[PDB]
Amino acid sequence: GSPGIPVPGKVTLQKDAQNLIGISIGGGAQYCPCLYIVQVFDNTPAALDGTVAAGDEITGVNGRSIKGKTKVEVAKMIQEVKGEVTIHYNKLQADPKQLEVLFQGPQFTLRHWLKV
């Protein structure tokens, strides 16, 4: 599908020594907005050449959206693609009200996120 995302983009990298990208995915926190990527490690492909760092909207893995399956499965999808890595991302300016919501500052929402 296509929900009309702002500015879509993709960066292609390759798996880390740990067989991942070096990120953490949560499908939104406060009101479950978007974001997906909650944190990254600078020396991971994701951060380093990737720049899919904390605050970016990783909406798809290697061309296929993650928003449709399951946390555990999406990490698997990324581990599945052995040796390679591609991230689809977006960048929402939102509106003041929704911008601070997308910002994620209030950390009352713990939840159980995923990581690769």
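First residue shown is number 1, and so on along the chain.
Looks like solution NMR, at least that's what the header says.
Every residue gets a Cβ built from N, Cα and C, even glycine.
Copied from Swiss-Prot, the annotated features are:
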DOMAIN    10-93  domain 'PDZ'
MUTAGEN   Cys32 to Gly (Swiss-Prot position 44)  Decreased lipid membrane binding, but no effect on peptide ligand recognition
BINDING   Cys32, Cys34  Zn(2+) binding site
MUTAGEN   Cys34 to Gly (Swiss-Prot position 46)  Decreased lipid membrane binding, but no effect on peptide ligand recognition
MUTAGEN   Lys67 to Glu (Swiss-Prot position 79)  No effect on lipid membrane binding
MUTAGEN   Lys69 to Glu (Swiss-Prot position 81)  No effect on lipid membrane binding
Report summary line: Residue counts for the domain 'PDZ' (10-93) under DSSP, helix then strand then coil, are 14 helix, 28 strand, 42 coil
Query raised in the report: If you count other Cβ atoms within 10 Å of each one's Cβ, which of the mutagenesis positions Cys32, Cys34 has the most?
Result: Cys34
Query - Rounded inter-Cα distance in Å - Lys69 (mutagenesis position), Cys34 (mutagenesis position) - result: 15
Query raised in the report: From the Cα of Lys67 (mutagenesis position) across to the Cα of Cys34 (mutagenesis position), what is the distance in angstrom?
Result: 10
Report task. Compile a sequence-ordered list of residues in the same chain as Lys67 (mutagenesis position), six or more apart from it, whose Cβ lies below 8 A from its Cβ; state 'none' when nothing qualifies. Result -> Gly27, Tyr36, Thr59
